[PDB]
Number of protein chains: 2
Amino acid sequence: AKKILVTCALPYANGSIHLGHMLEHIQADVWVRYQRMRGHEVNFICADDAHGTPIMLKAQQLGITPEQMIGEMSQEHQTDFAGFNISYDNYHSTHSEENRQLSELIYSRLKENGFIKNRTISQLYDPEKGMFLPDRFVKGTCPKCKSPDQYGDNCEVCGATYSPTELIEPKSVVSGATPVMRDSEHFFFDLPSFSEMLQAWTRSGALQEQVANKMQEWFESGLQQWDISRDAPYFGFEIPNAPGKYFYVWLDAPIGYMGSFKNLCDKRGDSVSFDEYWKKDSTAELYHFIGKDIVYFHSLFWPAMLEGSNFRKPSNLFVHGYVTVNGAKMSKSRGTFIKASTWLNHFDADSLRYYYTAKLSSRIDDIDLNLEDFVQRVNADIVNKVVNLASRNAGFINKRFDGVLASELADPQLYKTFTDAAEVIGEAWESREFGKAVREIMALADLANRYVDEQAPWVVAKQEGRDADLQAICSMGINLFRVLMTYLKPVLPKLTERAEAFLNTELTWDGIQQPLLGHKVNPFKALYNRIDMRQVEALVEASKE
Amino acid sequence: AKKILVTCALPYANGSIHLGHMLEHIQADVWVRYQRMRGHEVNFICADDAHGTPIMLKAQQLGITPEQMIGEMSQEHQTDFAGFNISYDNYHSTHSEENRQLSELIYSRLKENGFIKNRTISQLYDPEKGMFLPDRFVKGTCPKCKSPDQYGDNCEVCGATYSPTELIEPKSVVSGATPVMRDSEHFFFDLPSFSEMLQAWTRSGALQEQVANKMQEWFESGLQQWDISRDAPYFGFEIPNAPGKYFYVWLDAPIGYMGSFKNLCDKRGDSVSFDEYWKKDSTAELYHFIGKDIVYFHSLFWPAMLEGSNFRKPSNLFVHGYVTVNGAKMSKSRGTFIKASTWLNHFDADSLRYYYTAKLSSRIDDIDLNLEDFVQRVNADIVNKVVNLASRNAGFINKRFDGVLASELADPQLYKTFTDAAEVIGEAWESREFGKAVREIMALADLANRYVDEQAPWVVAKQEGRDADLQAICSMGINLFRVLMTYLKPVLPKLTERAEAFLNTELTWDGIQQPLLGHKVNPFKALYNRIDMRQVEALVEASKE
Ligand code: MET
Ligand code: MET
Ligand SMILES: [Zn+2]
Ligand SMILES: [Zn+2]
C-alpha cells in the first residue's frame, strides 16, 4: 500500500566497513524486506560520503586523485554490503552531479530566504602548505602537563581539554610548519530561526523518547548558527559566487540522500517520483536509520534545511546504539575491531543478521556481539530449532514418499496456532521490536519441535504399515517450517532462498494461509551447518592481524 | 508449471443449453485460458449427464431409443458450447464404457469397504406401466385445498407441501393408472461415516466462505444415508449382482468427470496420466466449477465417494450464483429464458463473455444480465475503450507509414505503467476476481485513451513535417492496445484472434515486455462493431417465440 523511502547513514569514503556499520544496515534491511513482503512500494537508498579535508589529505599522501581513491572505496563498500545481502535499490555518492545540483539549490533557497549569514572567524593556518587546519591536524605540547606530541583539543596523557590555540610550540600535522592564526570569511546556516518548529517536532511523539529527551538538552544549551563553509584547498563542492569557498561536508552529506534518490529516478527514466517523495505535500514516508553520534545533524540541522528550502522533512528518525564486542567497545589490540570483509571470510551473513536481529529493539541501546553467545545462539536457534524442522522430516518424505507431502494437515489446530501469530509478529517487525519478533518465532519453533517429539517419527518409521502416519507427521513438520521461514524471511535471505528451492515455492506473507498439500518437495544438501568457537578464535586472530 | 484438471457441471441430456449454463462454462473457460497462458498443463473436461427416468420417459414419448435421443442432444450441446469458444480438451458422456467401468469400480470398492447398506422402502408404483414413480410423475388433488391436477409434493394453488402419498385420487403422470404403495430393496451409501473427514475439509479454509457456512447448516441438520439405487425400468447402469437394479443417476454423474478424463487419456494413447491425476498421492490439482443447486452432491457425497474408493478429492470447488435477466429469474413469458443457440443468432459470443466476466467475482452471488446495461457496457468498454486504441491509430500507420510501427516507444514510462500492472491483473484472473481484473484493465484503457487525446493525432496529422510525431503517437497507442488485448485474451478469444492477425503476432503474457518496434502491422476490416437495443428487442421477441 504505501510509498516509503528508507536510508542508512552514508559511510565515509576514507575507511572500510566494520561491524558498527553492519548493525545499522542489517537493521534497516530487515525492516525494508518486511515492508516489501507486505506489498508496499519501498525505495532503500544509500551512498558513500566522499568529501572533506581528511579525504583530500589521504589522497595526497597516496599520490592519487581524490576521485580515484573514493572510486576504489565505493566499490569496496558495495562489495561488502552485497556480501551481507543489503537490498539497496540505489547506492550512489555524495560526490555526484545530482548532489552538486541539489546542494547548490538548497543553499540558494536558504540564502534567498534569509537563513545564510556571513561572519569572519580566526583559525589556525599552515603558511607552508597554505591551508587552514581542522583541530585534528594541529599537534604540539599540552599546556597543562607539558607532554609533547598531543593532537587537537585534548591531551592523551593528562586528560586536559583546551583549544588547540593553547598548545605549546604548535605544529602542522601536514607539513610540520608552525601554524599561525589567520582570518577568513565563513557562511553560517541560521539554525536558531527554526527552534520553534524543531521543538514542536520533538514533542510530536513520533521520535523515540530517548532522542526527544536528548533534543531537550540541546535546546536547553541553546541552538547556534552553523558554520557551513570551508576554504580552499578542499575536496568538495565550490560555493556559488564565492571563489575559494566550499560547502562543509556535513552540509552536503544528508543532501546526498536526495541525490541518490534523484539518481535512481533518472536512471529509471522516472520523471515524477522525485517530487512525489520530496515535495512538501508528499504522501510518501521518509525514514532515516542512523547511529546516536549523528543525531544532531539529522534531527536539528537537516529538518531545518529541508523546511527552509521547501522540501518535506523526515517522517521519523530510527536511531540505534553502538556495537560492542564481548561487552566492550571494539578493540584493535584484542582483535574485536572487525571489518565486514573479514567477517565474511569466517562466517556467513545470515548468522550475524540473525544475532543482531535477536537483540535489537525500538530503543537506543548498545548491541553486544558476545562471541561465545553468538555460537551458542546460532546453533540453538537456526540449526536446532528452525532448520531442524526441515532436516528431521525431509529425508523420510524424499526416500519413502517420492518427495510428496500428505493430502491433508495432520494437526489443523496446531497449524492455525502458527498462522494466527502472523499479526503479532508482523506488528513486531513493523514497530522495530525485532527482539520480540524473534522471541515469538522461537516460541513457535519450540512448539513445532514438541509436536514432532510427541509424534516420534523415529519410532513410527520402524513400525508396521504406519507409512501413512509417517508421511502425515513429516508433512506436518515441513508445513510448520514453511510458516517459520516466512516470518524469518526478512532476517535470513540466503537460508530463505535455500528453503524456497527445497519447498518448491516462493514464501509470501499471505501464502501461509494455504498449507502445502499433495505437493512435491526437493532433496537438499545441508540447509545450515553448525559453527564453533574455533572459528571465532580464527576471526579474532585475523583481526588482530 | 502445474498440472490442473478443471471441469464444469455435466448438463442434463433432456434440455438445451441456456444462459444459466453459459455463465458457468464461460467462467471456467476464462480461468482455464488464463492458466494455459501462464504455462501450466491444463485439462478442461466436461460431458453430458445422460441417465435417469426423465430421459427414459422422454425417449419413449418420442418413439426413439434413449441412445438416439442423447446422441442428438450431445451434438446440439457441443455445437452451442463450440459457438461460445469453450475450450474443452474433452467432452464425453456419462453413458459410456469408461463411466460404466468406473462406476462399477467405485461401487464395488465402497461396498467391500463397508459403506453400502441395503434397506427396503415403500414408494408409489404404477401397476399398469409397471414402474415406481418419482414424485414429479405423480399427480392428484391437493389434500388441503382440494385443487385438482397438482404434481409431486406441492400444490401450485394454495402453496401447501406434502408427500405425494397424501394426494387425493392420485394418478400416474405416465399412464393415468392409480398408483399404489409397493416395497422395494434399495442400496444406500453411508455418507454419515465420512462426517468427520468432511467437517475437517470444510474448515480447511479452501472452500469459499459462503459454501463452508452452508455446509455447517447441513452437518447441523444431520447427514443421512443416501439412496443410490433405482428399480427397472430405467435408463442407466445396472448394478453388479443385482438384477433389475440400477445406479441412481447422481451416483454415476460425478464419476462421469473421471470417465471423460479416462476417455481423453485413452484416445491419446496416454497410459500414465489417469493415475497421475486421480490417485491419492497426486500432485495435480482438481477443480470443479458448479452452481449452488448442486453443491450438496459435490461437497458431501462426492469427496466421500472418492475417499471411500481410494481416489484423491477435489482441490477446490468453485461455486457461482444463478443468472438473472433484467434482475429477475429467467422468464419464458417475458422472453428472458434464452437458449445459447438463440443468443448466437443475435450477438457474438465475445459480448456475453465480456459482460459476465465484468460482473463475476470469487463469491457466490447471482449475476444479472441487464440487457440495457449489456448494450451500454459492450459499446463503452470493447468498442470505445479497448478496440478504439487500435481503430484510431492503425489507419495512419497503414496509409502514411506502410504499416510500419516506429523504432522506439514515444513514452517508455507510460508503457512501463502498463507492463507493471501484469502482476495484479494476473493475480485477479487467478483468484477468480474477474470483476477486479476488468476494472484494472479498463482503468489502463482510460489512461491509454487519455494519452492519445493529449497527443491529438487528429491535429498532428494535418500539420507540417510532423510525420515523425504522428508515427510515434500512433505506434504508441497500438503498443498499449497490444498489452490490453493480452490481459483480455482469456476473455475475448475471437477479438483476440482478429487482434493477433492485425498485429502479426501471437499474444503471450510475457511477450508484453518487448514492445513491437520497427514492425509491420496489417490492415483490417472492423475489429468490433457497436450493438443496439433493437437487437436486444429482437432477441427477447425470438425467445418469447
Ligand atoms: C548523511 S549521513 C553521513 C554520516 C557520516 N559519513 C558518518 O559516517 O558519520
Ligand atoms: C456431475 S454434475 C451433474 C449436474 C446435473 N446434470 C445438473 O445439471 O444439475
Ligand atoms: Zn596534558
Ligand atoms: Zn392446495
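By Swiss-Prot numbering, chain A shows 5-549, in order.
Determined via X-ray crystallography, 1.9 Å.
Including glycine, each Cβ sits where the backbone N, Cα and C put it.
Per Swiss-Prot, Zn(2+) binding site is recorded for A:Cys146, A:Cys149, A:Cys159, A:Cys162. Around A:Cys149 (Zn(2+) binding site), a 10 Å sphere centred on its CB holds 12 further CB atoms from the protein chains shown. In this structure, A:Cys149 (Zn(2+) binding site) belongs to neither helix nor strand by DSSP; it is coil.
Here Swiss-Prot flags A:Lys336 as ATP binding site. With a cut-off of 8 Å between CB atoms and residues at least 6 apart in sequence, the same chain places A:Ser547, A:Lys548 near A:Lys336 (mutagenesis position), listed in sequence order.
Looking at Swiss-Prot, the entry for mutagenesis of A:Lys336 to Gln, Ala, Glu or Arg says: Loss of activity.
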Enter the number of other CB atoms within 10 angstroms of the CB of A:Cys159 (Zn(2+) binding site).
20
Please identify, from the binding-site residues A:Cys146, A:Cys162, the residue with the sparsest Cβ neighbourhood, meaning fewest other Cβ atoms within 10 angstroms.
A:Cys162
Checking the recorded positions A:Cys146, A:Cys149, A:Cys162, A:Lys336: which ones have Cβ within under 6 Å of ligand 3?
A:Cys146, A:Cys149, A:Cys162
With a radius of 8 angstroms around the mean position of the C-beta atoms of A:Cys146, A:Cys149, A:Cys159, A:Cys162, what other residues of the same chain does the Zn(2+) site pick up?
A:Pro147, A:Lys148, A:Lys150, A:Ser151, A:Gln154, A:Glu160, A:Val161, A:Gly163, A:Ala164
